[PDB]
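To start, the structure itself, in structure tokens.
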Amino acid sequence: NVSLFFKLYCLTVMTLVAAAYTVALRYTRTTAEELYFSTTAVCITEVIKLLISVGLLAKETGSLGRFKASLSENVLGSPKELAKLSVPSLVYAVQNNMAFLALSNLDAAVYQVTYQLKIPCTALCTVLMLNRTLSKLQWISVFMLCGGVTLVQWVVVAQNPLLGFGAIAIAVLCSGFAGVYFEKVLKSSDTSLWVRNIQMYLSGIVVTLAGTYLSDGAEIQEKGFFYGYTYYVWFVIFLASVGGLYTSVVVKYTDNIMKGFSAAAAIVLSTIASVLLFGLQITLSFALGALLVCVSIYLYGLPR
Ligand SMILES: CC(=O)N[C@H]1[C@H]([C@H](O)[C@H](O)CO)O[C@](OP(=O)(O)OC[C@H]2O[C@@H](n3ccc(N)nc3=O)[C@H](O)[C@@H]2O)(C(=O)O)C[C@@H]1O
């Protein structure tokens, strides 16, 4: 019961943060005069995620000596684990940068609807890499989920919709791969979740900053690294840091496919709550989408 409530809490936080992240990230790119470098905000997230993970390792070990021993033996002591997790950190580095580029050129609703095609991609990656398997019924349910969530989800600055869509196309493919790669690495040994996060973000901060130099290196020398930062930009980075850590926790107790199903349910249930609580009005798209998600969960969760 205590493990279940903690599991349901991490899901609701992950989804609520994911909802507030795309709206806030959209806002910061379409209102500012001095526009900030999206590559820097991505990199600062990896620093903040790394620091919170180190904090959470100290809590998990619960001792200054065994906190030292864990970082010595697992992080520094295993160079092969760092080289492994440098792959999905490089994939995520691209993903997170494509996320900023997409929302700079597209609406949050438009982005959210298009980005649900990660669900098929994530199912495809899990079947190939992870050594799991799906029946024809469960394959029908994954697309039925995808269709259901797309229905649930339905600027004075210059924009480029087709560049935005190209970014989502890249981001969809990174999400399925890096998540399933991370789930594979996480669930292949006894190593702690916060150690796997630290091993990844160490590569993450290097690769993101390398990308930050290559992308906007000349213009940062003129403008500044923290050029265009604000309460809302630091808020976006804050949500990006928290949202990433929660997804790692969700992928531990759930999997990358069930992450889609569960998050869909959390969006459906919390909206139905807010319809009753806050008198929130909803569309027929949502009403329809909600049922597809419910059926897809039922069809997916059935014994072969
Ligand atoms: C910050 C946030 O809310 N991210 C959501 C993202 C979404 O892609 C964002 O637009 C940009 O990442 O989508 C979800 O998740 P998605 O699979 O794309 O996850 C991408 C984000 O999770 C972070 N991550 C992953 C594993 C790990 N061990 N540590 C991490 O920090 C990555 O660094 C990356 O930021 C989804 O499937 O709905 C859910 C995520 O919650």
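Note that chain A carries Swiss-Prot numbering, so the residues on display, from first to last, are 7-160, 168-317.
The deposited model was determined using X-ray crystallography, 2.8 Å.
Here the Cβ of each residue, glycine as well, is placed from N, Cα and C on the backbone.
What Swiss-Prot lists as CMP-N-acetyl-beta-neuraminate binding site is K55, 101-102, 117-124, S188, 210-214, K272. One mutagenesis experiment catalogued in Swiss-Prot, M20 to S, is accompanied by this note: No effect on CDP-ribitol and CMP-sialic acid transport activity. Record note (Swiss-Prot), mutagenesis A24 to Y: Loss of CMP-sialic acid transport activity but no effect on CDP-ribitol transport activity. The unchanged residue is displayed. For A105 to V, Swiss-Prot lists a mutagenesis experiment annotated as follows: No effect on CDP-ribitol and CMP-sialic acid transport activity. Here Swiss-Prot notes a mutagenesis experiment, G256 to N, with the remark: Loss of CMP-sialic acid transport activity but no effect on CDP-ribitol transport activity.
Structure with Swiss-Prot features highlighted.
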residue: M20; record: mutagenesis position; DSSP (3 states): helix
residue: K55; record: CMP-N-acetyl-beta-neuraminate binding site; DSSP (3 states): helix
residue: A105; record: mutagenesis position; DSSP (3 states): helix
residue: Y117; record: CMP-N-acetyl-beta-neuraminate binding site; DSSP (3 states): helix
residue: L123; record: CMP-N-acetyl-beta-neuraminate binding site; DSSP (3 states): coil
residue: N210; record: CMP-N-acetyl-beta-neuraminate binding site; DSSP (3 states): helix
residue: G256; record: mutagenesis position; DSSP (3 states): helix
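Its own atom aside, the Cβ of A24 (mutagenesis position) has 17 Cβ atoms within 10 angstroms in the protein chains shown. Taking only the Cα positions, the spacing between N210 (CMP-N-acetyl-beta-neuraminate binding site) and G256 (mutagenesis position) is 13 angstrom.
For the unresolved segment of 7 residues bounded by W160 and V168, the separation of the terminal Cα atoms comes to 19 Å.
Among the recorded positions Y117, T120, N210, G256, the residues whose Cβ sits under 6 Å from any atom of ligand 1 are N210, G256. Look at the Cβ of each of the recorded positions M20, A105, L123, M213 and count the other Cβ atoms within 10 Å; the largest number goes with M213.
Sequence-distant contacts of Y117 (CMP-N-acetyl-beta-neuraminate binding site), defined by Cβ-Cβ distance under 8 angstroms and a gap of at least six in the same chain, are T28, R32, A108, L109, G177, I181. Of all the mutagenesis positions in the list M20, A24, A105, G256, the shortest Cα-Cα distance to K55 (CMP-N-acetyl-beta-neuraminate binding site) is found for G256. The most densely surrounded of the binding-site residues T120, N210, judged by C-beta neighbours within 10 angstroms, is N210.
Closest in space to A24 (mutagenesis position), of the recorded positions given as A105, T120, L123, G256, is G256, taking the CA atom of each residue.
By the criterion of other Cβ atoms within 10 Å of the residue's own Cβ, the least surrounded of the recorded positions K55, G256 is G256. Reported as a whole number, the C-alpha separation between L123 (CMP-N-acetyl-beta-neuraminate binding site) and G256 (mutagenesis position) equals 20 Å.
Taking the C-alpha atom of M20 (mutagenesis position) as reference, the shortest distance to any of the recorded positions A105, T120, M213, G256 belongs to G256.
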